[PDB]
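Student: Have a look at this one.
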Amino acid sequence: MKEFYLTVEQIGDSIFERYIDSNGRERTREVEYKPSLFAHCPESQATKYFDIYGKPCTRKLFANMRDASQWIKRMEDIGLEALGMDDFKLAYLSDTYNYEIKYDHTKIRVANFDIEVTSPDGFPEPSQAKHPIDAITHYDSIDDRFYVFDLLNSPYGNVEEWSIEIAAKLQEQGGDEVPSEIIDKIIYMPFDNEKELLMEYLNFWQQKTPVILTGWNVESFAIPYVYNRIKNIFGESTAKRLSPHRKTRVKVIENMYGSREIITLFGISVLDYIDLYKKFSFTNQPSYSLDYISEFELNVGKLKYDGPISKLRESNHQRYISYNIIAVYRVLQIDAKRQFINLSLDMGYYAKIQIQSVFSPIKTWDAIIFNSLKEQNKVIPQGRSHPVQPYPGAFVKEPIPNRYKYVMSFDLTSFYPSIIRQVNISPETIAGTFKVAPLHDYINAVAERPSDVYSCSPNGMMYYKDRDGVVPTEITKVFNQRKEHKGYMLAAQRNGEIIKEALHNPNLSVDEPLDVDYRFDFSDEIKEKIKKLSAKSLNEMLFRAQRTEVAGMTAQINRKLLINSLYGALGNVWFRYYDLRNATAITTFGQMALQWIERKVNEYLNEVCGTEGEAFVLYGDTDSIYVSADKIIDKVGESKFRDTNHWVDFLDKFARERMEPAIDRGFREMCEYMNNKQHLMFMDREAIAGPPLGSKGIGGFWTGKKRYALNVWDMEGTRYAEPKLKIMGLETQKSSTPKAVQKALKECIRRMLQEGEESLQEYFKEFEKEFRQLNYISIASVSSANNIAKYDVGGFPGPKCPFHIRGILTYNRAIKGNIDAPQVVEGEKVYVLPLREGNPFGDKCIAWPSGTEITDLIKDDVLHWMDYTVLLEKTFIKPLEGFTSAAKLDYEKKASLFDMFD
DNA sequence: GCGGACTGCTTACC
Ligand SMILES: Cc1cn([C@H]2C[C@H](O)[C@@H](COP(=O)(O)OP(=O)(O)OP(=O)(O)O)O2)c(=O)[nH]c1=O
Ligand SMILES: [Ca+2]
Ligand SMILES: [Ca+2]
Ligand SMILES: [Ca+2]
Ligand SMILES: [Ca+2]
Ligand SMILES: [Ca+2]
Ligand SMILES: [Ca+2]
Ligand code: NA
Ligand code: NA
């Protein structure tokens, strides 16, 4: 096989590289890299290098890397540009690996670990590291083993060895329910004392030095605590053994009171899974405890234990260790589903960066573009200092707040990247400019054709139609990867519905789940068998179909993020190719493209459906149009339909065979208008919404911009077994909205759209009645908690103190001085509850860390003074009033003169 | 007292 790097670092005039050789062995080489930078030279001076603009450049080799840096600084003083890749690690990887990297992940040592630190002094600050580490579970992906380091003797209690026999038993058997599939992969190691533990961990660390280091909050807690604990005990020199190059860097962001440190272990790529999750999951959770996320992602039970964590080791050391092992495994399970590690490796080796740089799309694109330009023997420009400037973006149509029975939406495939490719927008493809007419002139085609020679954007920019651009070239390749993975995803979704249909007629028999590749559509042979299988087989297949879809989702939605982030990078002053001319060219073209096709779609419908002058497009956001399909249905009449599935098939056929061609013609013309390089405005049909046939449901409604709900039957080819609700922006979709209210509001909407007003009022009356019996957690609001100290004036709310921040200050007073009572962490999210007047807490509300039960110290008191009617009004009533008034409905039966009867 | 205009904060949707 071909060789591939693992981690690269720059230390002085040396580059430290860990890599896998052509035989598969992990090695480490120190290279005194001689980097080359460039400078402009006379046109006379013959050369092989030219900048992206065609200006000749002379290559300049350097004795070492510090020399290349001192030269960059000297060129600045002179006021001349120093071209080339300034980040020498990237240039080295580019040189050393001048080919597409095919990596073997089984050769990459990915390490998952978690530590336990017992502390009566509240949360054990990693900077201080004053409490003994009493447990470490460390999973190694090469060995496929869980290495457990267990401290039996501590100043905070002496315990017996942990039993793997008891750990394997069910909770109900007094066991700990460690998953049986890892029982044989656990390697247990007890220790007489902490020094022996920590020293044995260090030697284990060296024999199996992790390349990728992940876990839950390992960067924020585990890593800095282990580093600082070892430093306090064995001195810094030993604490540096965590780095394979013995070099670490302690970045200080102490954050007011206390000390927060950002420890960087050179030679190791740390990918904290909480950071991978926040960037790549595309969810917003009310809590980010591993327990909460595990339950959300895996549908597993919450790791239950009796007392506080600070006493779990002494009271139940057996469970203490078991939960530490399980926690490590939980992250592995989440990754097996989400596959963020795999995505990071993909993006990492594709771009040729340090793996941990996948968090930075700008670094990612800097490397991709640089490597692309390096092959054509081209020299990249120098990064410049730019001032930030506010510039506009997408167009959002203001909707008329109302109900909408039949709705059909259309969306443009990868809008902004397509625009980049269509117009050939790139730093080096700029041809010139032109005098612009107001945007509506181009939209209405009243303006004059900008150019007959170049590709144009209505922001005034012109680009070459015949030259290939680095940005369009590289964005196209990643986009092609995205289209591939989305196809796999959607096929699994289509197969997902197929299983859900067969689950209506399960076949009582003992069978095994069929061996199919869910990334591809089911064959007729496989389809036929599906309707002849049991429930044990079908439900297992539904699981695998969804795991395939999730794997496809991760792959497609994050390559989508990467390419959209390239557009965004063009508007960031830290990007090497920052250029508002290009950034605006994208957005302004985008604004034109949308409102152009709004007019074109209106015209095609007004005549072909008779009534001319009526607005069919009711809403639009950036690149979508929501078409009112009432008149389309009425032109045939609803009577000519067998069932709901019939007219859904009808519109599906109507949009596919009639609408889309007209839209294509509209974008063919616009492409010609702007004289673009290639037509790539592909608007396919999105959703098909409407009430079930012959029902009293309203189908859908809008309350305003980015706030609507639709009863959808088909979405991008996928025909749902049961109609799925498409809700955007409404309170049901916000993490700040309490769980029970999310359900209640959603059920209100479902009835609103599917069943009608009468059903809504029936469910409303019932919910209001039983509302007060809901668990307090499920009806607590959620909010991020920033700048707490900023609003903390002597334990009391300062001026303009936010509601939730007020709730926190109330909480701090209620648990004053009482250590071991959980503290609210600056930046994390909190649950919020209103309090009735005259409560002993002395404030409008209270707040405590989300994902947790409020401390027993005050829990019983809080449950009493909960203001239910306030919760009902603010969180449930008020948003529901918004929905109903907009759709012109009532959640409560109004008073009539008929009320005078019995 | 209390609603309307404004601002800070949070969280959604492209
Ligand atoms: C979601 C999102 C969109 N956008 C911009 C660029 C997108 O082209 C435009 C529309 O995004 P979307 O229409 O939501 O998705 P997409 O068009 O990019 O690709 P597809 O629809 O096939 O899934 O909005 C961003 O800049 N950043 C984002 O995070
Ligand atoms: Ca723990
Ligand atoms: Ca159980
Ligand atoms: Ca000993
Ligand atoms: Ca789109
Ligand atoms: Ca869209
Ligand atoms: Ca099409
Ligand atoms: Na972090
Ligand atoms: Na069947």
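Using the three backbone atoms N, Cα and C, a Cβ is placed for every residue, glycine included.
Residues annotated as Mg(2+) 3 binding site in Swiss-Prot: A:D411, A:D623. Sequence annotations record features per position, and here Swiss-Prot assigns Mg(2+) 4 binding site to A:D411, A:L412, A:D623. A mutagenesis experiment is reported in Swiss-Prot for this position, A:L561 to A, and the note states: No effect on the ability to recognize damaged DNA. Increase in probability of nucleotide incorporation. The mutagenesis experiment A:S565 to G is recorded by Swiss-Prot, whose note states: Increased incorporation efficiency of correct dNMPs; when associated with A-567. Quoted from Swiss-Prot for the published mutagenesis A:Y567 to A: Inserts both dCMP and dAMP opposite 8-oxoG rapidly and with equal efficiency. 100-fold increase of dAMP and dGMP when situated opposite guanidinohydantoin. Increased incorporation efficiency of correct dNMPs; when associated with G-565. For A:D621 to A, Swiss-Prot lists a mutagenesis experiment annotated as follows: Drastic decrease in the efficiency of incorporation of dGMP. Quoted from Swiss-Prot, the note on mutagenesis experiment A:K706 to A is: Almost complete loss of polymerase activity. What Swiss-Prot says about the mutagenesis result for A:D714 to A is this: Complete loss of viral replication.
Mind mapping these onto the model and telling me what they sit next to?
Tutor: Every protein chain considered, the tally of other Cβ atoms within 10 Å of the Cβ of A:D411 (Mg(2+) 3 binding site) stands at 18.
Within the same chain, residues at least six positions away from A:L561 (mutagenesis position) with a Cβ under 8 Å of its Cβ are A:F280, A:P361. The secondary structure of A:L561 (mutagenesis position), as reduced to three states from DSSP, is helical.
Sequence-distant contacts of A:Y567 (mutagenesis position), defined by Cβ-Cβ distance under 8 angstroms and a gap of at least six in the same chain, are A:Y416, A:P417, A:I420, A:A583, A:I586.
In sequence order, A:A394, A:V396, A:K397, A:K705, A:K706 constitute the residues six or more apart from A:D621 (mutagenesis position) in its chain with CB-CB distances below 8 Å.
When secondary structure is read from DSSP and collapsed to three states, A:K706 (mutagenesis position) falls in the coil class.
Of all Cβ atoms in the protein chains displayed, 22 besides its own lie within 10 Å of the Cβ of A:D714 (mutagenesis position).
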Student: What three-state secondary structure does DSSP assign to A:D621 (mutagenesis position)?
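Tutor: In three-state terms, A:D621 (mutagenesis position) counts as strand.
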Student: Only counting partners 6 or more residues apart, tell me which same-chain residues put their Cβ under 8 Å from the Cβ of A:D623 (Mg(2+) 3 binding site).
Tutor: A:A394, A:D411, A:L412, A:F415, A:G590, A:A593, A:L594
Student: Rank the recorded positions A:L412, A:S565, A:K706 by how many other Cβ atoms lie within 10 Å of each Cβ and give me the one with the fewest.
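Tutor: Lowest Cβ count within 10 Å among the recorded positions (A:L412, A:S565, A:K706) is A:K706.
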Student: Would you list, in sequence order, the residues of this chain other than A:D411, A:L412, A:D623 that have their CB within 8 A of the centroid of the site's CB atoms, where the site is the one recorded for Mg(2+) 4?
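Tutor: Everything else in range on the chain: A:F410, A:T413, A:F415, A:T622, A:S624, A:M683.
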Student: Using the alpha carbons only, what distance in Å do you get between A:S565 (mutagenesis position) and A:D714 (mutagenesis position) once rounded?
Tutor: 30
Student: Using DSSP reduced to three states, classify A:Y567 (mutagenesis position) as helix, strand or coil.
Tutor: helix
Student: Tell me which recorded positions (A:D411, A:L412, A:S565, A:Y567, A:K706, A:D714) have a Cβ under 6 A from ligand 6; sequence order is fine.
Tutor: A:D411
